[PDB]
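Novice: This is the structure I have questions about; it appears just below.
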Amino acid sequence: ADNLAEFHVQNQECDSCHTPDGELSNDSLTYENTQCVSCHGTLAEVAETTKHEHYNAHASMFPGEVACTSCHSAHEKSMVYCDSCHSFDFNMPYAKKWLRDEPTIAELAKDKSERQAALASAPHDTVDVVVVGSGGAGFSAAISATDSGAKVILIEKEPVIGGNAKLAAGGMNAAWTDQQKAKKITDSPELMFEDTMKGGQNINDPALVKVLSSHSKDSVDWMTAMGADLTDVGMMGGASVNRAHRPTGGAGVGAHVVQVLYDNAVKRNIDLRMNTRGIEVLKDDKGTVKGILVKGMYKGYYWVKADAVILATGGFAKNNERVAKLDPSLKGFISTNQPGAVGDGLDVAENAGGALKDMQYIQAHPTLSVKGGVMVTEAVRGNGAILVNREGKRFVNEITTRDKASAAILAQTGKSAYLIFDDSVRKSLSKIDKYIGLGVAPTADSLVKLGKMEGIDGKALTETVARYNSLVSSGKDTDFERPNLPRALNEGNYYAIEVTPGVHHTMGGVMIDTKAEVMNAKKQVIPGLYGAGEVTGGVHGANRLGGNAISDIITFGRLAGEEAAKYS
Ligand SMILES: Cc1cc2nc3c(=O)[nH]c(=O)nc-3n(C[C@H](O)[C@H](O)[C@H](O)COP(=O)(O)OP(=O)(O)OC[C@H]3O[C@@H](n4cnc5c(N)ncnc54)[C@H](O)[C@@H]3O)c2cc1C
Ligand code: HEM
Ligand code: HEM
Ligand code: HEM
Ligand code: HEM
Ligand SMILES: O=C([O-])[C@H](O)C=C([O-])O
Ligand code: NA
């Protein structure tokens with residue numbers, strides 16, 4: 001049996017999986033995944049029969065309901081989605097090796113017979129607002145437009161929701177929240193603004209930064225008002241004080257936030273379509289938006305008529321070819337991103353007239369795990385970890401900006417470095433348990449034994465932590481002037497995580513204004529068209545601050561949905 005339907009036909013009828021006419025229910029395959037779940041159980045039930053002590057195909061962090069068909073296709077062999085980032089030992093029946101090859105918008109130019117026919121038919125739906133992309137900005141935008149009295153359709157090209165947003169760890173920057181108040185933090189949006197602007201090297205558009213800071217408490221108040229926990233306020237690089245909010249005790253902010261937005265779209269019955277890619281923004285004869293053409297992976301091309309289209313497609317940090325064109329020094333680096341973060345959403349924007357900006361500014365996250373090929377939150381350093389090179393020495397202020405840390409780390413022997421911390425640090429940030437669980441955190445009861453495990457000079461490293469630890473006690477890092485030295489590393493065992501920069505965020509993208517309206521090369525608004533989140537440029541300038549993109553997607557997402565819903 002060469003495929004799963006074949007294998008199942010053997011002892012079962014076509015309509016155990018299909019509807020009575022046999023047509024696919026929709027591009028989310030709702031009816032058809034329901035059939036799967038009626039015989040094999042829900043996702044959790046199936047993981048119960050798939051256990052492995054360190055991994056489970058049917059488990060993970062992905063928020064929302066994760067279709068069986070995200071990995072099991074019926075009439076063809078298919079791929080395990082977790083192979084886009086991991087290499088877990090898998091035995092998927094009817095597997096084929098992960099390979100993402102998605103046509104670019106320009107390639108889809110070849111489909112002009114199908115596209116023309118779709119366009120000559122009537123709209124498949126007629127609504128007020130179409131929001132493209134189910135990451136943080138997309139959900140927020142759908143929600144705020146629904147709540148502003150707009151009818152929404154939310155489309156996601158992947159099989160699963162959440163984009164890069166569901167991967168977020170260290171936190172959401174907000175200032176002068178009650179959450180920093182209760183933790184005895186003192187900040188102003190002026191300070192969040194001035195951290196931002198200096199962090200971006202003054203490249204940032206000041207009015208967008210001004211919206212980011214001025215609305216950040218409100219954005220956190222919004223999410224909390226909706227079901228989120230963002231009471232743990234941690235430090236991140238280039239911030240003056242702590243302001244990265246995440247759930248109580250340091251757990252990842254991303255999966256959680258995407259799971260609160262998701263329940264909030266569901267509570268409101270928001271029409272959410274998976275395996276549905278936004279292809280072309282359509283315009284009327286006075287150049288304002290009139291709808292969008294989309295490509296359903298399962299039912300084909302079709303268009304939706306609407307007054308406003310919200311592009312919330314995220315960045316292009318998975319696309320190294322486009323990154324390497326813009327920054328040749330990144331060419332070849334591994335990315336931290338989900339597999340579809342390739343910038344098609346930008347092409348859609350440009351094709352509609354939107355002009356791009358700040359596109360050559362691409363952030364590399366300083367600490368991707370050499371071993372796991374996954375990002376290790378910067379909150380590990382904010383909660384007190386240091387970095388050491390192979391000589392067992394510190395070489396950089398670990399809570400500096402990302403450009404600078406990345407550069408420092410690449411200049412170290414073997415082009416990588418090590419996060420080193422103890423149980424005090426581990427205990428303060430539950431996410432670390434996740435890296436310990438992934439196996440990327442070697443551990444030992446002394447620094448000589450850890451250095452010996454890991455190839456770092458043992459006595460040097462020992463002497464390094466003891467100087468660090470006196471520096472913590474005496475409150476001033478006179479070696480690298482790290483301004484926040486929150487913990488001595490002297491409680492319980494020790495751990496090391498081998499780290500090196502990976503491609504992580506594109507700070508450039510479509511030009512938007514304070515209302516989240518896309519503009520053109522002459523700086524004119526494109527009536528009906530908005531942009532929110534990593535798809536935009538102007539917010540983070542030359543260097544984004546850890547913590548700011550999540551605050552960015554919530555604030556621009558939310559404002560775009562209200563601007564779009566009022567626009568109509
Ligand atoms: C590993 C990791 C951890 C991070 N941790 C943090 C953190 O702690 N704090 C922080 O501030 N930032 C963090 N960042 C950055 C932040 O999560 C991203 O900047 C944010 O996800 C941008 O959100 P968005 O809504 O703009 O896009 P995304 O969340 O990336 O979502 C965009 C969605 O659009 C879909 N889409 C794309 N093109 C189309 C199309 N044509 N049609 C339909 N759908 C489309 C994409 O598939 C995706 O699902 C992290 C990023 C990564 C990769
Ligand atoms: C797309 C829909 C479905 C998917 C992805 C799915 C998943 C799977 C997979 C991956 C296998 C193993 C294949 C192999 O071992 O070679 C399997 C076997 C099996 N499936 Fe399906 N399933 C689906 C729908 C159904 C339905 C509708 C039924 C019953 C009417 C069903 C009942 C079974 C049974 C009975 C087995 C064999 C062993 C057992 O569980 O007793 N499944 N299924
Ligand atoms: C001989 C029996 C079957 C026939 C004739 C049949 C018919 C079809 C057709 C024509 C399609 C493509 C639809 C389109 O492109 O519009 C399709 C896809 C699909 N079918 Fe079947 N079906 C059969 C059995 C099954 C079985 C046994 C399963 C699951 C175990 C299943 C689940 C699905 C799903 C989930 C899809 C979407 C695409 C995919 O995963 O390949 N069908 N089927
Ligand atoms: C309710 C949802 C799903 C159902 C009903 C389903 C069905 C199944 C079944 C019945 C098996 C065989 C395991 C056994 O017989 O013990 C299996 C294996 C597998 N499925 Fe699923 N699956 C679903 C969701 C997913 C998803 C979302 C993914 C990928 C992210 C996935 C990837 C795999 C893999 C990789 C294996 C092989 C297991 C291993 O080597 O540990 N499945 N699936
Ligand atoms: C069903 C799909 C997947 C499964 C079951 C899975 C499994 C895991 C496991 C077992 C760990 C170790 C920690 C833990 O216990 O949670 C982990 C961590 C991690 N995985 Fe995955 N993985 C999946 C897909 C992905 C994808 C597609 C990405 C990137 C787009 C990714 C990125 C990461 C990252 C960044 C971590 C580090 C810990 C954290 O940030 O919470 N994973 N995952
Ligand atoms: O290190 C993180 O958790 C993270 O990746 C944070 C941001 O802002 O990009
Ligand atoms: Na951007």
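We read in the header that X-ray crystallography, 2.1 Å was used to get this structure.
Cβ from N, Cα, C; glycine included.
Found this in Swiss-Prot, in case it helps:
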{"type": "ACT_SITE", "residues": "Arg402", "note": "active site, proton donor"}
{"type": "BINDING", "residues": "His8, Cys36, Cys39, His40, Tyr94", "note": "heme c 2 binding site"}
{"type": "BINDING", "residues": "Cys14, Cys17, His18, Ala74, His75", "note": "heme c 1 binding site"}
{"type": "BINDING", "residues": "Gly170, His365, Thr377, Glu378, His504, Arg544, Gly547", "note": "succinate binding site"}
{"type": "MUTAGEN", "residues": "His365 to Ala", "note": "Reduces catalytic activity by over 75%"}
{"type": "MUTAGEN", "residues": "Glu378 to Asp", "note": "Strongly reduced affinity for substrate. Reduces activity 10000-fold"}
{"type": "MUTAGEN", "residues": "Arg381 to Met", "note": "Strongly reduced catalytic activity. No effect on substrate affinity"}
{"type": "MUTAGEN", "residues": "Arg402 to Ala", "note": "Loss of activity"}
{"type": "MUTAGEN", "residues": "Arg402 to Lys or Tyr", "note": "Reduces activity 10000-fold"}
{"type": "MUTAGEN", "residues": "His504 to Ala", "note": "Reduces catalytic activity by over 64%"}
Novice: If you measure from the Cα of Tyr94 (heme c 2 binding site), which of the recorded positions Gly170, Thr377, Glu378 is the nearest?
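Specialist: Minimum Cα distance from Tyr94 (heme c 2 binding site) across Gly170, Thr377, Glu378 lands on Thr377.
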Novice: Should any of the binding-site residues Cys17, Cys39, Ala74 have a Cα within 10 Å of the Cα of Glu378 (mutagenesis position), which are they?
Specialist: none
Novice: Between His365 (mutagenesis position) and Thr377 (succinate binding site), what C-alpha distance do you get in Å?
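Specialist: It is 9 Å, counting Cα to Cα.
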Novice: Taking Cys14, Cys17, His18, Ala74, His75 as the record's heme c 1-binding set, what's the max Cα pairwise distance in Å, rounded to a whole number?
Specialist: 13
Novice: In terms of Cα spacing, which of the recorded positions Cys17, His75, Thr377, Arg381, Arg402, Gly547 are within 10 angstroms of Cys36 (heme c 2 binding site)?
Specialist: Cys17
Novice: Restricting the comparison to the binding-site residues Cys14, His18, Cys39, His40, which residue's C-alpha is spatially nearest the C-alpha of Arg381 (mutagenesis position)?
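Specialist: Ranked by Cα distance from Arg381 (mutagenesis position), first place goes to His40.
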Novice: Does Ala74 (heme c 1 binding site) have same-chain partners at least 6 apart in sequence with Cβ under 8 Å from its own Cβ, and which are they?
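Specialist: Listed in sequence order, they are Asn3, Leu4, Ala5, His8, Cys17, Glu32.
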Novice: Here the recorded positions are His8, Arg381, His504; which one has the lowest number of other Cβ atoms no more than 10 Å from its Cβ?
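Specialist: Among the recorded positions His8, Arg381, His504, the lowest count of other Cβ atoms within 10 Å belongs to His8.
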Novice: Considering only the recorded positions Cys14, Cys36, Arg381, which possess a Cβ situated under 6 angstroms from at least one atom of ligand 6?
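Specialist: Among the recorded positions listed, not one has its Cβ under 6 Å from ligand 6.
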Novice: List the same-chain residues at least 6 positions away in sequence whose Cβ sits under 8 Å from the Cβ of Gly547 (succinate binding site), in sequence order, or say none.
Specialist: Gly170, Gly171, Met172, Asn173, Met236, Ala239, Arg243, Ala244
Novice: Provide the three-state secondary structure of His365 (mutagenesis position) computed with DSSP.
Specialist: strand
Novice: How would DSSP class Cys36 (heme c 2 binding site) in three states?
Specialist: helix
Novice: Within 8 Å of the Cβ centroid of the succinate site residues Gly170, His365, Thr377, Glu378, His504, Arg544, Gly547, which other residues of the same chain have their Cβ?
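Specialist: Checked against the 8 Å cutoff, the neighbours are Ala169, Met236, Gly237, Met375, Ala379, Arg402, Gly546.
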Novice: Just report the maximum Cα pair distance in Å for the recorded heme c 2 binders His8, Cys36, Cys39, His40, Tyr94, no decimals.
Specialist: 19
